[PDB]
Amino acid sequence: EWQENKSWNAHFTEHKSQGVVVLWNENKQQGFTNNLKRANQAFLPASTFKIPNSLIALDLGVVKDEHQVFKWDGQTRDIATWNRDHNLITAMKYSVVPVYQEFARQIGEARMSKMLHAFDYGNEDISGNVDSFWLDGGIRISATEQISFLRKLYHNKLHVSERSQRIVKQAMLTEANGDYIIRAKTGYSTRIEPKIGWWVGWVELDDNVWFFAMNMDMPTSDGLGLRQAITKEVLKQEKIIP
Ligand SMILES: [Cl-]
């Protein structure tokens, strides 16, 4: 069952933005969104693709473990945190595209395509360049589809090893305190209109898990912090976090 709560639209309009938050209550098997249509509209995954990409790279042995160092190629890029060595943890944390582009090249088109279908991931379409299709190729995924995929990951039900799933969930660790744990991944899609920001993941409580997926219009990078801020305002309104 699904419920539309348009009162959450206030959290977007108060920031002169537009978007969708989708929440899934795992215990109750109930979903909630401010916009049922946009919850089911398909967008480029951008850096949220680093979740499936990490899983595939680990399961195939392209990445041995979360400590393996991916050396900076020495090419100066405009994101300072990218001009350094990374492991899986820091590459996820800083959304280090060029590390994940090399993963995709080593995975290759055929194995990437087979694995996205096994994951039931989005439209499963890797049309485009193997090292950029999640940024400007044919792949698309909706917020509700993000939740379906994340629920499988949470339960270790994806068709990769338990180990690969545990490592990726470790790499998704974003926040933890005495009240909750958030495992999540941001995305920022600018190469194909409409430009959007993503935040997808889940909130672990003592006695429940709340999965979430949001995207929002992102005409400039000035608003990127709103991805987490709007999501958390919704979580606070629904008494999921303090
Ligand atoms: Cl952890």
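Chain A is numbered as in Swiss-Prot, which gives 24-265 for the residues shown.
We read in the header that X-ray crystallography, 1.8 Å was used to get this structure.
Each Cβ is built from the backbone N, Cα and C atoms, and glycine gets one as well.
For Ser70, the entry in Swiss-Prot reads active site, acyl-ester intermediate, with the evidence type experimental evidence. Counting only same-chain residues six or more apart in sequence, the Cβ atoms lying under 8 angstroms from the Cβ of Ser70 (mutagenesis position) belong to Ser118, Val120, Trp157, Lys208, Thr209, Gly210, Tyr211, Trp221. The DSSP secondary structure for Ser70 (mutagenesis position) is helix.
Annotation source Swiss-Prot lists beta-lactam binding site at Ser70, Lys73, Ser118, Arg250. For the recorded site, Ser118 (beta-lactam binding site), the DSSP three-state label reads coil.
Experimental mutagenesis at this site is recorded by Swiss-Prot as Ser70 to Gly, annotated: Increases thermal stability. Abolishes hydrolysis of cephalothin and decreases catalytic efficiency about 60-fold with respect to ampicillin.
Quoted from Swiss-Prot for the published mutagenesis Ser70 to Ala: Does not alter thermal stability.
DSSP classifies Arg189 (mutagenesis position) as helix under the three-state reduction. The note that Swiss-Prot attaches to the published mutagenesis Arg189 to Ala is: No significant effect on catalytic efficiency with respect to ampicillin. Very little reduction in dimerization at neutral pH. Predominantly monomer at neutral pH; when associated with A-206. Slightly decreases thermal stability. Significantly decreases thermal stability; when associated with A-206.
Straight-line distance linking the Cα atoms of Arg189 (mutagenesis position) and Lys73 (beta-lactam binding site), rounded to a whole number, equals 15 Å. Listed in chain order, the extra residues whose Cβ falls within 8 Å of the Cβ center of the beta-lactam site residues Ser70, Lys73, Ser118, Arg250 are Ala69, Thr71, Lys208, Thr209, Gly210, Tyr211, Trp221.
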